[PDB]
There are 2 protein chains.
Amino acid sequence: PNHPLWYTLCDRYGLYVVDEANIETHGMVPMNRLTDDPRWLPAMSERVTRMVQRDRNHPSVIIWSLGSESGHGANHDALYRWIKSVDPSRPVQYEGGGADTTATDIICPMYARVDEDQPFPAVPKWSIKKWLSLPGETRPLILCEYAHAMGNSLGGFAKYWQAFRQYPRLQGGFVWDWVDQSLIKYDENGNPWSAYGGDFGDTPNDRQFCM
Amino acid sequence: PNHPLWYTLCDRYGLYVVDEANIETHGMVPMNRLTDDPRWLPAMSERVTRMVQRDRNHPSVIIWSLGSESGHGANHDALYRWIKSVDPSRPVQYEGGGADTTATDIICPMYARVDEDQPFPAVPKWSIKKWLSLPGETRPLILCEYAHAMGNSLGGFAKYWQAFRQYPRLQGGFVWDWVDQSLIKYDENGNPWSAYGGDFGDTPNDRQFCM
Ligand SMILES: CC(C)S[C@@H]1O[C@H](CO)[C@H](O)[C@H](O)[C@H]1O
Ligand SMILES: CC(C)S[C@@H]1O[C@H](CO)[C@H](O)[C@H](O)[C@H]1O
Ligand code: NA
Ligand code: NA
Ligand code: NA
Ligand code: NA
């Protein structure tokens, strides 16, 4: 959840917002180790429920999200249903555990390609055009993350937009991402320069992946 | 419906058969002028019912078809339901009136392209990949006709097969068609040659389109 003024400005200027719970357990092995564990359900529930209690009156918020990159656990299903029960007015989405689990109203993959399948075991990233028409599938597809804009990038961005415009159920996506996470440091002359992972003696680090 | 021996050979050699009622009204304006008219229901019904009564025991027949290129009329709906009621063991398909009407279990377009939409009014031919995932659509797609093999043709055939293999619900199609409808005529030297529309003084004719 963002600084409270963010939603005020989104209401007044006009942006659709996905409001997302402060839950990410990416570094767990497997990714759902905590989110499938009932012991972690109370802590998780508060991150979801207190977000909804705070932001439910903002018109800019059109979708709730259960968080980011935490696999798919039973705790996700429980909290998905909590929101659906408490606030029928907004769909709930969540990408973890394959982007099309029982905890999401929207197929919301990250970095699924337009035409190319990536058939990873358990959590494949189907071509977005193919994903829509899989046997039994009926949901809309909106990438929670696509077009990783890291450095000299956004090659093949036009390919997404062509597909979005042609297929009714391909309803767009959220680019990753808005702003480089570089920090200002100062050299011997007091001149400012942009720094990234590792430039603060921080180790282990992931270098320029913050940009 | 074919010569009776055809089904016997398909049973024994092993080919899947679509058995099709002898109903085509292509030259009507509009195409459903007769098929939507209750006066023509009796004649149409016998073309359907007597086919089913003849061929229902052949294992090679897996799909019934209501005919060809006769638009979509209420008579098709009636006869669709008739077959479904009499023989639940085989799907019913029919392409007329846009290939995805209430008279078909299978989306069965003719010459719909792989990636290219052709948004004709009333009867659009969507790209087959796009067709599958139109809002609400759940049926399999098998082209009743595709890859028109007229003369030097089958350009782009590989594009179809790549899509068939990638998308579970694209379950193939029937090439148009098997054999040139050329006829033998004889010249002065008694030599046989291959003749097409117009070569018998037949007029109006559609020239080489029989091949
Ligand atoms: C396969 C890994 C690089 S995960 C990848 O890292 C990205 C780095 O910018 C983002 O954080 C994405 O959300 C994450 O999926
Ligand atoms: C627009 C017309 C060419 S219709 C077209 O003609 C073809 C010619 O072989 C086939 O008969 C197809 O079934 C028919 O749709
Ligand atoms: Na769209
Ligand atoms: Na990053
Ligand atoms: Na297929
Ligand atoms: Na022809």
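Numbering of chain A is taken from Swiss-Prot, so the residues present carry the numbers 394-604, in order.
Looking at the header, which is where the method is noted, we find X-ray crystallography, 2.0 Å.
Note: Cβ is positioned from N, Cα and C throughout, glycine not excepted.
Annotation comment: Swiss-Prot describes A:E462 as active site, proton donor, evidence class experimental evidence. Cβ neighbours of A:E462 (mutagenesis position) (same chain, under 8 Å, six or more residues apart in sequence): A:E417, A:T418, A:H419, A:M424, A:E488, A:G489.
Positions annotated as active site, nucleophile by Swiss-Prot, on the basis of experimental evidence: A:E538. Within the same chain, residues at least 6 positions away in sequence whose Cβ sits under 8 Å from that of A:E538 (mutagenesis position) are A:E488, A:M503, A:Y504, A:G566, A:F567, A:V568, A:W569, A:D570.
The Mg(2+) 1 binding site annotation in Swiss-Prot covers A:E417, A:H419, A:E462, and the record cites experimental evidence as its basis. Classification of A:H419 (Mg(2+) 1 binding site) by DSSP places it in coil, neither helical nor stranded.
In the structure as shown, the Cβ atom of A:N598 (Mg(2+) 2 binding site) sits within 10 Å of 14 other Cβ atoms. Feature annotation from Swiss-Prot assigns Mg(2+) 2 binding site to A:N598; the stated evidence is experimental evidence.
Under the heading of mutagenesis, Swiss-Prot lists A:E462 to H and annotates it as follows: Slowly inactivates galactosidase activity by reducing the binding of magnesium. It increases binding specificity.
For the mutagenesis of A:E538 to Q, Swiss-Prot gives this note: 10000-fold decrease in the beta-galactosidase activity. The structure shown keeps the original residue. For the recorded site, A:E538 (mutagenesis position), the DSSP three-state label reads strand.
For the mutagenesis of A:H541 to E, F or N, Swiss-Prot gives this note: Poorly reactive with galactosyl substrates. Less stable to heat than wild-type. The structure shown keeps the original residue. The local packing around A:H541 (mutagenesis position), expressed as other Cβ atoms within 10 Å of its Cβ over all shown chains, amounts to 14.
Under its mutagenesis entries, Swiss-Prot includes A:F602 to A with the note: Decreases the stability of the loop 794-804. The Cβ neighbour count for A:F602 (mutagenesis position), using a 10 Å radius over every protein chain in view, is 11.
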Spatial separation of A:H541 (mutagenesis position) from A:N598 (Mg(2+) 2 binding site) - C-alpha basis, Å:
19
A:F602 (mutagenesis position) and A:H541 (mutagenesis position), Cα-Cα, nearest whole angstrom:
10
Give the number of CB atoms, excluding that of A:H419 (Mg(2+) 1 binding site) itself, located within 10 Å of its CB.
10
